[PDB]
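Here the structure is laid out as structure tokens; the discussion comes afterwards.
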Amino acid sequence: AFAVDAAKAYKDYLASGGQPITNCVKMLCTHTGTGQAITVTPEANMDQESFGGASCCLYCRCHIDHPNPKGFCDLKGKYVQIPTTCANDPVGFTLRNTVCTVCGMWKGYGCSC
Amino acid sequence: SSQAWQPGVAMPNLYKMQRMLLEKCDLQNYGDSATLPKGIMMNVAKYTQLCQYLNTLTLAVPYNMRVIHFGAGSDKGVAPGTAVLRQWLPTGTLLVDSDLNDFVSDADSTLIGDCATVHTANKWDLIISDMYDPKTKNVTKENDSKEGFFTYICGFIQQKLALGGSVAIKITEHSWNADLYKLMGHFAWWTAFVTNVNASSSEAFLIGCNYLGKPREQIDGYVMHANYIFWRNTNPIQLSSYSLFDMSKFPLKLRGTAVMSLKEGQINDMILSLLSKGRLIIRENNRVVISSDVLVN
Ligand SMILES: C[S@@+](CC[C@H](N)C(=O)[O-])C[C@H]1O[C@@H](n2cnc3c(N)ncnc32)[C@H](O)[C@@H]1O
Ligand SMILES: [Zn+2]
């Protein structure tokens, strides 16, 4: 029944006041994109930063297995859009938030459904 | 008016034609820095300017393009250059990554280990190398042509680059190779490109544009590197990040270049001319298979 819960361990390290995971790869772009959360190419709008996806997966960055049967990363090879006011912790932001399955946008940061 | 709005500066043709002796590199702007946009790392900026420059050449861009990137890992354990490559290349481009040390990457596949352990079954359309050994920056030794990973790169280009394919390979004052320069004469066009954001360094990318099978020009590599140092020594390049603020035309134009598998002396003078304008790639289109050799105890 034992399993390492890296997501909980990171959430609690942040609540204790830990420096968030650094060196996520911020891309140059026009900042006139669709604003959707996870995309094939950077899509930040004027209020988002775009990051290379792999450098924002906790599992990828921590060399931990991804939490699903067929170890698949839905960030690797993609670009992730982060509101500029949260962009100091892109790894945290993607952990704690959810993508609207019809809208494409972050729930609470873009989905208007 | 200036090259400061360009992504970088290419070695002018008149400098390629000199016959200079090797000098120490002494850059006027040695201690300058471009001011990067907020939160943007030097490697992202540098690869973006390389890609903005490559956008101006006649790169062959087939459907199902194949790109391999050597020296992709960084000391932070991520791969900023390949994130830029993946942004630039058409969606669905096959991108393979490699470095000596472990790193996390956006490539479709990553091989860790010395590049000499890397084997691939197929040919590639575009080869990018940022491989660099910092211990070559030693001013107390004579600056000779270097071997190491440069020996692999030269063999890899001659065996695994499709005719029509292109190359961009990082060099510096001390990290260079005479045969790599000689190989640039087997392309329809070549240059040494300095990015504006890193113009305080002797770094350049040796860019070979549209590979032909054969020498088009005879190039002496020892002389050409001396010509490169002479160019850098007498032409200060103004540090600049201006081109990073206009990304509206960044992605590589999908041109649907034709791919054909010709053999031998099927390479007509008509074929060579199509290669030379970026309008033809010659290689097979089998599955892409790669592997690294593992030595056991
Ligand atoms: C400055 S780094 C590359 C930076 C990286 N391209 C980026 O996007 O920031 C130079 C890299 O070349 C790699 N390298 C040097 N010699 C090598 C060799 N013989 N085989 C494979 N990789 C090598 C190093 O491991 C190092 O990661
Ligand atoms: Zn929605």
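Using the numbering of Swiss-Prot, the residues shown for chain B are 6799-7095, in order.
The backbone N, Cα and C atoms fix where each Cβ goes, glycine too.
What Swiss-Prot annotates here:
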- B:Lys6844: active site (ACT_SITE)
- B:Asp6928: active site (ACT_SITE)
- B:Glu7001: active site (ACT_SITE)
- B:6800-7094: domain 'Nidovirus-type SAM-dependent 2'-O-MTase' (DOMAIN)
- B:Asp6928 to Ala: Complete loss of virus replication in human respiratory cells (MUTAGEN)
- B:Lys6968 to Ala: Complete loss of virus replication in human respiratory cells (MUTAGEN)
Distance-selected recorded positions near ligand 1 (C-beta under 6 Å), from B:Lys6844, B:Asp6928, B:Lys6968, B:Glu7001: B:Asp6928
Around the Cβ of B:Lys6844 (active site), the count of other Cβ atoms that are within 10 Å: 24
For the recorded positions B:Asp6928, B:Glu7001, the one whose C-beta sees the most other C-beta atoms within 10 angstroms: B:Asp6928
In sequence order, the recorded positions (B:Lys6844, B:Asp6928, B:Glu7001) whose C-alpha falls within 10 A of B:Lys6968 (mutagenesis position): B:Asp6928, B:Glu7001
Entries of B:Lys6844, B:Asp6928, B:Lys6968, B:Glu7001 (recorded positions) sitting next to ligand 2, with Cβ under 6 Å as the cut-off: none
Neighbouring C-beta atoms (10 Å sphere around the C-beta of B:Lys6968 (mutagenesis position)): 20
Pairwise Cα distance for B:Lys6844 (active site)/B:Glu7001 (active site) [Å, integer]: 11
Secondary-structure category, per DSSP, in which B:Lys6844 (active site) falls: helix
Distance, B:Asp6928 (mutagenesis position) to B:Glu7001 (active site) (CA atoms, angstrom): 10
B:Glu7001 (active site) - helix vs strand vs coil (DSSP): coil
